[PDB]
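Asker: Handing you this structure, nothing more for now.
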Amino acid sequence: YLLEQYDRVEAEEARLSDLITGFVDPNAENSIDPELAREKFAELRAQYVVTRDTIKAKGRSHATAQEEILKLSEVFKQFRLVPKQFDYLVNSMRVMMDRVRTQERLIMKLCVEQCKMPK
Amino acid sequence: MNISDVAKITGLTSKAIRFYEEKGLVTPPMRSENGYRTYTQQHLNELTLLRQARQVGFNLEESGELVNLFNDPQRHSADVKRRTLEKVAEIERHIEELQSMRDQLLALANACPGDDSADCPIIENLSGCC
Amino acid sequence: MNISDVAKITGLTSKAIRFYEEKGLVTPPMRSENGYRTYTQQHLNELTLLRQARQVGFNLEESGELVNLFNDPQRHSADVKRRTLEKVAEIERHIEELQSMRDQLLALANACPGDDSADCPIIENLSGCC
Ligand SMILES: [Cu+2]
Ligand SMILES: [Cu+2]
């Protein structure tokens, strides 16, 4: 996720070019200096490290675990979308689903054509 | 940074900067995705150093070594000044021998009548005939 | 005369000689059964003069024109004389340039401690820090 891409671009100590200009960038409702980004990219890390622990808190769908889900979301919903790089983040779903989906189809290709089955 | 703004700040032009980067004479500036060479205050002062280095007389190579000096915060003012002084000496030799040449030219020319003649004594002093 | 002949007599090397030839500085020599350039005293004189255009410091072009004047006896001693004067003017330019900026190198020497300090102020004035 965006924290990963922001460290990958910060892998070699430096960048202020366009690919950061897409990133988090809260508009006060545009080159980005280090300290501002390092701050905006930090309380998100805090929401993660305090969020990923409650996923197991008596289930994926626990009250306060969903509170940290919805709160991480609300933490993001003040912010805006991030650049065409984020395209691959969506692809990382499709290329999974494209595969997963396909396997179901494949299983059906193995289950549904030769023998009879109910529908 | 904006590459034209940088080249005007240092007085150079972009292909000059690019020539110097081709010769590995500064810190590498990144590009942007569009391809704009990401210069810096680091590249600002590297380029100003590399600028005045040759106006002083340091070639592409030794001026690259000067940007090495700057990029070396471990640097030693001694060797810097020793090379400054070796340069002084080479300029001295240059001056001396250029003026020896000058003196020979002047001995040739004042020896000439300049009498719009076929009898140009200079050239026949220069040519190995007669 | 083969190229070794005028080369080892006047003293120039085969590369510089054929370079001067294809440059058109010098007369196209006669040629052989095999196209080897059988030079003559013409070319020997031309090439001694062409050197003493070089060693004197004329560029290749003005040097070619020196040798063209020589075998063109309608030349004027005055023209060669003013040429030498203009060349010595350029020598005065080159030498006073070196003198001035070397005086400034000496000022640089005066400024630096040269004491193995990574606060070498030379790098600090060139690299426009602060
Ligand atoms: Cu004359
Ligand atoms: Cu010093």
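Header says: electron microscopy, 4.1 Å.
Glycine too: its Cβ is placed from the backbone N, Cα and C atoms.
Checked Swiss-Prot, it gives:
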DOMAIN    B:1-69  domain 'HTH merR-type'
MUTAGEN   B:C112 to S  Loss of sensitivity to copper
BINDING   B:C112, B:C120  Cu(+) binding site
MUTAGEN   B:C120 to S  Loss of sensitivity to copper
MUTAGEN   B:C129 to S  No effect on response to copper
MUTAGEN   B:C130 to S  No effect on response to copper
Asker: Minimum Cβ neighbour count within 10 Å among the mutagenesis positions B:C112, B:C120, B:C129, B:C130: which residue?
Answerer: B:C130
Asker: Checking your reading of the structure: which of the mutagenesis positions B:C112, B:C129, B:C130 lie inside a 10 Å Cα sphere centred on B:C120 (mutagenesis position)?
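Answerer: Among B:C112, B:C129, B:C130, the ones whose Cα sits within 10 Å of that of B:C120 (mutagenesis position) are B:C112.
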Asker: Using C-alpha atoms only, work out the spacing between B:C129 (mutagenesis position) and B:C112 (mutagenesis position) and round it to an integer in Å.
Answerer: 18
